[PDB]
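Enquirer: Attaching a single structure in structure tokens format; questions to follow.
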Amino acid sequence: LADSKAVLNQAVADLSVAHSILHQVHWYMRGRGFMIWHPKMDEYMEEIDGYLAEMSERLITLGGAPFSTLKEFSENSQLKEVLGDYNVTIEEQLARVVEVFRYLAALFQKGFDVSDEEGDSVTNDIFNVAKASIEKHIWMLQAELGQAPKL
Amino acid sequence: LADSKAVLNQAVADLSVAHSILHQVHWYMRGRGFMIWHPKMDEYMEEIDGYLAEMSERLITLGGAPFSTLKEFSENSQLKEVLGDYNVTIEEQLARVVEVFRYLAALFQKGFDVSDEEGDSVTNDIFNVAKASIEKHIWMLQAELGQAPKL
Amino acid sequence: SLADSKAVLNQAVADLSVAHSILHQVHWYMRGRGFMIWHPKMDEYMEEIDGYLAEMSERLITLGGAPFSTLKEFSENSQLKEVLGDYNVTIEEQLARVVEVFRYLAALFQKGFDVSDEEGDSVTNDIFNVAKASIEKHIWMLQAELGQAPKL
Amino acid sequence: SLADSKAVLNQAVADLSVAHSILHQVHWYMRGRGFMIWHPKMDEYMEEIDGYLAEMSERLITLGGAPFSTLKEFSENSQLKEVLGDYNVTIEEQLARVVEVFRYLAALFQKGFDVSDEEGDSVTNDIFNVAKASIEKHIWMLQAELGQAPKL
Amino acid sequence: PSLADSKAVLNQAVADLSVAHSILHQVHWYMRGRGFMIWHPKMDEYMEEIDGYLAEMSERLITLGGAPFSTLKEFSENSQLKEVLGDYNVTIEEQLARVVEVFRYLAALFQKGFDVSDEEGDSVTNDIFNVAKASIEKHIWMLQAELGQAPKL
Amino acid sequence: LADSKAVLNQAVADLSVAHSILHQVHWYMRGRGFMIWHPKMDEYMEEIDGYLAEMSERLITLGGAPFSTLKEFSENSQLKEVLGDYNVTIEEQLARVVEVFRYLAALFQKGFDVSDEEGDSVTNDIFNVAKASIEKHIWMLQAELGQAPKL
Amino acid sequence: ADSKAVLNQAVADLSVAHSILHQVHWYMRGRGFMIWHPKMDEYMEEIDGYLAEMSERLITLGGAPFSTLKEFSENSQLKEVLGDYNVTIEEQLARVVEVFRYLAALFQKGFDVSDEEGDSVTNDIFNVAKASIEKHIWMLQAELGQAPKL
Amino acid sequence: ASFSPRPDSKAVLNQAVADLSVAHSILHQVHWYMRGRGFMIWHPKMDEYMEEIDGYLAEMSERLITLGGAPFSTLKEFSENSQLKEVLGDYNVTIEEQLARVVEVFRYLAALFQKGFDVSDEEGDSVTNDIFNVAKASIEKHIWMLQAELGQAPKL
Amino acid sequence: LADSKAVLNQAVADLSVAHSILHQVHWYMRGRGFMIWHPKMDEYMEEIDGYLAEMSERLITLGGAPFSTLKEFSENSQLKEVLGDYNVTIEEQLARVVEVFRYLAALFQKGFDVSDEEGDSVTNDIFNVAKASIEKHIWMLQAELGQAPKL
Amino acid sequence: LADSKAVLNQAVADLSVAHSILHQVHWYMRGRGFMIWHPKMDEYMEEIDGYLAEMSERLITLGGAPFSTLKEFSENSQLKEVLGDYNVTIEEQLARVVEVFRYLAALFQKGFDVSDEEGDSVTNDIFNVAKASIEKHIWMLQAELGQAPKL
Amino acid sequence: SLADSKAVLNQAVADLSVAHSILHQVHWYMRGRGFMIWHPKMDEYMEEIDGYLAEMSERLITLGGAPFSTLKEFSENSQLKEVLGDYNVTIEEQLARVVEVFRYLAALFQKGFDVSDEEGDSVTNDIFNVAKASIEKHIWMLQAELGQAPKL
Amino acid sequence: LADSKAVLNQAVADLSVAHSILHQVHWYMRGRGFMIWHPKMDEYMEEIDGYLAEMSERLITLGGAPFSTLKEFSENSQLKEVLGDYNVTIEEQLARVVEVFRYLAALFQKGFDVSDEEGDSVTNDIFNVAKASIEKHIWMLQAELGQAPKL
Ligand SMILES: [Ca+2]
Ligand SMILES: [Ca+2]
Ligand SMILES: [Ca+2]
Ligand SMILES: [Cl-]
Ligand SMILES: [Cl-]
């Protein structure tokens, strides 16, 4: 992951698995707070989809070839998936979302660094904008869980 | 179409009493979650009013005569009302709404079946659409309570 | 100190609930020339009555009262009288029924205005004033359709 | 399998085309008290009829059929009869004409439902059910304006 | 070339539309009878449309170097429309027929405005009058139809 | 002006003449600030029309008979009109609008007081709301003119 | 009398034009379908708008609009044919051009007749319709690689 | 070059300018420092409350200016003339305590608006009287809802 | 796929793979018509996400457990994925979309039939509504390709 | 036909230079009134662009060939441009806009006359509508400058 | 260590809070020709200042900081000085005061840009860049009203 | 900031000529695809006008003096214009747009570099955002032509 194209493709894989994890959280959620957090997962999925559009389009624009099959996403992503379980508590589900978002914020920092080293300023801006928004979500999720952001 | 007319009128009575119960829950709600659930009861009331419109209008269209006094609603409905009470817990209020919705979904199954037996496809569809949404709400309310829909 | 304002707000909860029921009967059983305009107009009036019901019930809860909240309580405490629906009522008779209900509500709202003013409950007083204003405007328009002066 | 479903979709293409023309005649030639309500109301009904024409023609094409698509085909295949426009028709005679058209359409839509309910094309079946529901609701309202029961 | 007559007819329209607006307001306020609920707000739509022609025609007069009438005295004195005291006892049919008469007058005035501006070569003014006449004549057809009558332009 | 009906009808006349004066200011305006103040007169005319609607409708509702001819407006209004003149400065035009608004605010105080005495609380509120807005405009116009409101 | 006759001619011809456009919309296949199929809907809505304007003006003038499919079909100068899927996009768009050239010519006739009669309201309705139809002719022709050739 | 002279309807309007400015600051503190279950509904609710407070500040400051007054218009003036007390922000506060703080601020404001209602009524300034009445109505509705979240009766 | 729950879960897997395939077509598209069909794939992706929401939520509501990992989607779907290739023509890409949509319409017919025999009229309607819309897309794509729908 | 096409093409050149002049006025404006008049130039530019669209499209429709290079616009326009200068007063700027608009209104009268002579009624209407609005702007600009329109 | 980025964000919280107060003073005490344009313009500028306050305070919280959140803290930490309101200030003087505040904010935002670039806090860096761009554009417009170049 | 100012003014000239070229393509377009690409040129012109506003305003803000005559735009732009020609193929028109956009993207990279060198971070962002969008359009135009972006 030492060129802009490679880190954008890593993000295509990781955002695709993150979307799948968010969807599991949305579907399997139970507990007090469901009525606010279940639809919130749809907002986060739309957010992730937007990152995926910006980063995939930029990769194509640069002459790359985005991963575009579930096998590629699953094999390249560093995120791990588990079977859905309704008995996970809402506190646990929100903590899972924070863990996913911390990973994405770290990936986006890597993308920011790789693109800055290569002078790809457009790609650098894409990762900076996505990092800003995801870190704001981490502050809010952590605040609901009674915690500091701990970036 | 005597039985289709009869089940549409039963729904007019039951939806009228359901709306009154939801209004009670809206007004008397106290406890953590109030700010989400108090306005949610307004959304459920608006939806119940929409079914009351659809079903009353269809009954009139079929040559029936809708119940249209409080006495007729209360005496024909199988839902029981009790005095308002601020000390019902918020989770008990949600379970009250689940009980009302389980009753409505069962009524709408009966309506679906009666209208099918009398060949009244328009009435059958009104009950089918209403049942779908009420069952979806039962899932969400049960999820907030940490439980399965049990439908 | 505000027992009477609370009592008149709860009277309004009952009467607005029965008024809504009567308006619904008019909406459903209406037949006659003018149906196409007055049938949906009843829906507009029902939505407005629901608005006053929200304002007045919320104010009652806010003052530490307990709104009537069952159909039996509305029926027993309202001063309005319901009758079985009948398609043979003329559309002019239906509109006159609405005027009668509205004249009662305007009178109830004046009572609420006076009681709340006596007790110094200026917020409740304004709720009854705004509601009375609009109901009276409706009485003018309904009466005008019926070829009459408002007769307030 | 699909023959009856396609045939009734095409019948509906012809009948809806002629119904649209009849409603346009009513819209244009209308005179009398109620004009200002009922003249624009015919535009609303015409837009609804055009909506069903789009749904039904599109499903027919989708199923491999070929919609009627000339005025001659519409006129020859429709069971509705058109007459010269006449400004002397009374407004209640115009509304009765619309009710007659709508009763025919509701019966056609019931036929469409009947050939597609188990047998035939399930998507066609939903289209005809939604259309029948709305037309029957209009028959109630038109009949109510005329002081009558729906008499379905 | 002199646009004195295009200016004069625009100003005549300023006065007449002002008085027409007042008559329509009277109809709106004093209306009683079956049909009130559709025709009372309809008079508001008509007032708004009359106000729009007032804006178009006054602005064009000003643009042409004219001086619009701008006092009630000037409107009342220069208008050819006559006003009567408001009366709640006028039937809906009579009120609609009064509006028809006002509108036939306006359509006639706008035809005069069309002809004068055409003769003076003022094509912008000409178009303003043409567009206003078209809509007023459409309303006359609709009002007359409510009254069970042909437009009879 | 004896009673609520009478003061409402006085306002019908005075608002009608005020609208005419505002229209004159709108049409005849010339000078720096035209592009702000010419459309502002349209806003003020629309506000005036709104009070005319509220007050006329209330008068009809009370069983009165609104003035409804130009002769009645002109004869009963206390406002005086003069011929339009392009040579009036914009600051004189705005001062003329202030004068009209001070008159209306004073009339609406009279309407407030008469209706209060008669126990006509609905009419009372109409006059109070209208006075509030007109006085706010007097502040703003006076400020443009470099002066205190001086109510 | 002549303005009324040409308005009614337009009622018939616009009715048939609408039917032809609908045939084009329904039977369309070929590359370009996804842009041109919904474009026919826009043209149909525009044609219905002219039909409203022209029929209402005719009624307003004391005329009696054609108001039956048989009257439209018999009085229109446009010819309809059975619908067929085996028509290329270029032939479909050329059909639309032919119908629009006809309408633009009819609207010019309406303009001339109304001008002669001094019916300026009717004159303007024909002028506005002709302007828009001619703009569509340019675009359709351009898609076909052609000049407008009015 | 002196402090605003200590002073009627103008005086209570200016008191409200100071108190609303401090109430806004306290709501903003609650918004920023909020943690605990309920954050996702109450954090944005504070923004709605701040916008509402800003609305009253506009109504009341504009009325004061219209009456020939001179609103407080510096942070020193708001802080020193307000009866509300601010404390340093702290993340360790529970949702229940945060909402209780908002209730206390709103009870104070409703009491101030009753005083403004009473003064303006005595003076015959009916426009000012209505501004205070409308603001009081909405604040008291919020007190009911906040209290209901806390399981409490409104106690108004 | 013997009960409604099983066919709804099959749809969860197949819609998830169909979404991935549509995303590939969106990204790798080249040829005349790109400017209209590239954004059309976004519309189809949103349509598929809509089907997925209706069907997953109904499965949860019925007491089932949706597939919710990429491994589950890949393994259970009958749709096959291939590596992205820019050197596929737009005609080939649209034909690929038609193939996917024919499969989904056939799945929705299976779901319609299973739910119909169970008397699960709500689930039956979800499949019928999705059938109707996807088959309308097949008509349009085929028409662009110069062909009959050939359902 | 030839003369209408020639006047429409003249308008394409003149509107292009007028747009450039108005942009200069927008950019170099300084003085009291900037905050009203700077954005007003944008409204005027948008309106000029609208006439450029109408007149160029009509020219193409008639079989003509619009000027479509800056060289053609500058060489064929009758309007003269000068270097931008911040030192111009607001009132001098507005006067420059009035001069441009007077020229455009005269050109549109010529276009109206020529198209009327040729019987090109569609072209005639385009010039008439454009002239009407430009003359209304001349009234308002002149009013701001304390003057009559002086058409 | 993001000590310096946190510190400059908190400096902005204080300074934006005082700037909002100064703009509110200008809005309230404004008199003179141009009032009708510049009085509401101050509301737009206040809304903009409040937007930057939200962006910068939220970023500070997200980074683990603790925003100033009392009026005493804002006043004591801000570098901007407030004076008592005065109706007798001319429009030109009021606008010049706003320019001076905005020049200060732009310089603060350049400091925040610099500090955050040095510390590698690219998200904070972008927040200050976007705010500086807009404030500088306002300086151009205000100076242009005042007959002057921006003189950044 | 002399060189940041100069590159902004270069962009004012270049964007003005690019808008003229895009207008020519819009007007003279003939061939299959006209109906999608003709209005597309309007979107691209509106976007170019947006950059012209951002860049000109920034130049004014920095104390510069934007080019503001057609002569200055033509003299300073490096884009060459030719006479309009209806017989250019539609695919050649799209390739002409790609050539103009490759030039603009190179100009914007130069603007990014010069402003970064001079420490003008605001101007730097303006150029980065504009370059990102133009590069995205090059991908899409190239894809229509069946080819890679080839940045
Ligand atoms: Ca950005
Ligand atoms: Ca409790
Ligand atoms: Ca060619
Ligand atoms: Cl509880
Ligand atoms: Cl070509």
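The numbering of chain B matches Swiss-Prot: 22-172, in order.
Using the three backbone atoms N, Cα and C, a Cβ is placed for every residue, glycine included.
Feature list, courtesy of Swiss-Prot:
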- B:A27 to S: In strain: 825 (VARIANT)
- B:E78: Fe cation 2 binding site (BINDING)
- B:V103 to A: In strain: KU5 (VARIANT)
- B:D146 to F: Decreases the iron incorporation considerably (MUTAGEN)
- B:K171 to G: In strain: KU5 (VARIANT)
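How buried are the listed features, and what sits near them?
Expert: In the three-state DSSP scheme, B:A27 (variant position) falls into the helix class. Long-range C-beta contacts of B:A27 (variant position), restricted to its own chain and to partners at least six residues apart, with a cutoff below 8 Å, comprise B:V135.
Within the same chain, no residue at least six positions away from B:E78 (Fe cation 2 binding site) has a Cβ under 8 Å of its Cβ.
Within 10 Å of the C-beta of B:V103 (variant position) we count 11 further C-beta atoms, all protein chains included.
Listed in sequence order, there are no same-chain residues at least 6 apart in sequence whose CB falls under 8 Å from the CB of B:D146 (mutagenesis position).
Around B:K171 (variant position), a 10 Å sphere centred on its CB holds 10 further CB atoms from the protein chains shown.
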Enquirer: Through the lens of DSSP with three states only, how would you label B:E78 (Fe cation 2 binding site)?
Expert: helix
Enquirer: Quick check: in three-state DSSP terms, what is B:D146 (mutagenesis position)?
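Expert: DSSP assigns B:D146 (mutagenesis position) to helix.
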Enquirer: How long is the line from the C-alpha of B:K171 (variant position) to the C-alpha of B:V103 (variant position), rounded to the nearest angstrom?
Expert: 25
Enquirer: When DSSP is mapped onto helix/strand/coil, what comes out for B:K171 (variant position)?
Expert: coil
